[PDB]
Structure formats: structure tokens, C-alpha cells
Amino acid sequence: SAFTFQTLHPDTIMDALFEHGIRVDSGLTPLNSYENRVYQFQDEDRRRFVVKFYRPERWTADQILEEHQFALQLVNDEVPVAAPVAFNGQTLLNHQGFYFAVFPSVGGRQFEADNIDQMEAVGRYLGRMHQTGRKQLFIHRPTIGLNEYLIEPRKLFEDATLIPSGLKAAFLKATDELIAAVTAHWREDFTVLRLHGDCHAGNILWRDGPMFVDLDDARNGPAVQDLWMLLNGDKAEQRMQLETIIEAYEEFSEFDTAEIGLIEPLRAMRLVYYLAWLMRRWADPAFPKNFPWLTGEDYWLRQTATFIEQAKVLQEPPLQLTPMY
């Protein structure tokens, strides 16, 4: 289940870009992305580009093709995303034992989740995105559910090694308790469609309009998935943002208010999966280089408490007085 990190020299990359007539220009300067290896490069006219080498063992060609399609179609319906460039046939090039694609370096500033106006513009395009995304469902890419997000990680956690011994028990207990709670609130009672899959401020840029970047995680799931991670602030601030992005979102796609109940389970889901995600990629130098703590107890104690806390959010607090408003 754990990846066997295979290095990729910047030279082996130039060969790849050569084998496909992709004339570079000057230097193959690297950008930082944990999942896949991305490098930027100008063209004979100095118009910036980026090569993305999909990390082996993660996605299959049939899966990368599905997003390449999605991205390409999304462009057709006028949604702020950069589709991969085509090279005399397809978009999914492959040099040596690595697949890769080239995308038009987008550029732009940092999206401000603060500005309620940008929120609306993002919520609105997100509505046109899901409008497209609903036309058909991935067949090879995952479709968000408990298997990949909960049960698989728990299995890794078992034979982890990276979890401090005797502290693991409590942790695995807090986990089980969490997956029981999320499972009890999960439901196949919602609409599924092609999602951005990782829609949060980080993967959104702004140059007079929002621009979504990185569909590597595009998965089949509930519309809410691309909306809950946007909220920020105090309870009341999030009450209006949610209320606001839906009013804009609904211009192109109706939103099912009931999906708002799936948020705590999704957050719980992203929480437990993220631990396996890091763990599985541990042989990659970059992960012990940035997540050094992953090894200490402090971290696994805090995590244990975070899980225990999440299950309480998923259950009615025995307040009882029942103060309305």
C-alpha cells in the first residue's frame, strides 16, 4: 500500500520534453507540490508552462484520462481551469516509467476567502463546474465513500510501525470510534457528480476572476465536498458565507441543502485519510523533510484527541436544556 519512491532527475525530464518535441527554452525551474512533481518552463516566445509528472502507482492512465477529459470539457463550458495541452494525439505523455502532462502556466494572485465578493464569484463558477461535472460520472477515478477514506486507512494504521507503540491502542480506539460515528451519519441518499475533489482556498487563484487549479484529486462525490472547505471565521460568519455561496452557486446548479449534514462526516473523512496519505508516501524524502513530527508521540496524542473530539461533533451533546433562539 506504501509507495516505493522513485526519483526523477531534472535531466530525465528534459529528455521527456524532448521526445515529445516540447522545445523548452531556459531552465526547468521546479515548483513545490507534494503529490506530484511539477516543474515550470518558458517556451520559444517565453510563455510560461508547467510539466506535471504524475507520481507512479497513484493513478492509472485510464484515470488521468478521465480528469484530462473533465478539465478539457470544463474549459468548453467556460469554467476557470487550465486544461492540459495536446501533443499530436493525446494529452497524457509518458516518458520512461512516468506519465505526465503539460499545462499553460496560469499565474495570478492569492485568492482571498475573506472578500465575500470573490466568494460569490467562486461559488458561482463552482455552480457551473458541477453543472458540467454532473453530465457523466468517472468510471475509473474513485467515488468518495467510506472504503477509501476510512476502512483502508484504518487497515494501514493497524500495521503502521510509524505510530508509537502502546499509544497505538488508544489511537486505534479513537479511530474506530470515529469511523463508527461517521458511518452512522453517511448516506447514499445524495447526488454524485465529478468534483474538483480538493476545493479549498489553497487550490484557487485570482487574477480578476477565480481560477481553479489542480484536478489531480477530482473524484465522484457530493457537491458539498467542493463547498465546505471554503467556510472560514466565527459561526455567524460561516452562516452567511454558506448562505451566500449557495445563492451564487444556484445560478447554474441547484444545491441540495440537506448535503450540509454530510460536512462533519467529510471533515472526519479527510482527517483520517490524510494520515494514511502521509504515511503511504513516507519513503519520499520530501515527507520526512516537511512532516518530521509525524514520528513523535505529541503528534499521535493530539491526533487521538482530535479524533475523539470529532465524534462528539457528530453526536448531540447532552446539554438537554434545549435552548432555541
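Chain A uses Swiss-Prot numbers throughout; the residues present, in order, are 4-328.
Quick check of the header: X-ray crystallography, 2.8 Å.
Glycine is treated like the rest: Cβ placed from N, Cα and C.
According to Swiss-Prot, the feature active site, proton acceptor maps to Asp201. The Cβ of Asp201 (active site, proton acceptor) has 20 other Cβ atoms within 10 Å, all protein chains considered.
If you look up Swiss-Prot, you'll see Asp217 marked as active site, on the strength of sequence analysis. Around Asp217 (mutagenesis position), the same-chain residues at least 6 positions away in sequence with a Cβ under 8 Å from its Cβ are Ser36, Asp201, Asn206.
Under the heading Mg(2+) binding site, Swiss-Prot lists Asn206, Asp217, citing sequence analysis as support.
Annotation of the mutagenesis experiment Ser36 to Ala in Swiss-Prot: Partial loss of kinase activity, only partially protects bacteria against hyperlethal stress. Using a 10 Å Cβ-Cβ cutoff, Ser36 (mutagenesis position) registers 15 neighbours.
In Swiss-Prot, a published mutagenesis experiment is listed as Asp217 to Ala, annotated Loss of kinase activity; does not protect bacteria against hyperlethal stress.
There are 18 other CB atoms within 10 A of the CB of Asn206 (Mg(2+) binding site), with all protein chains counted.
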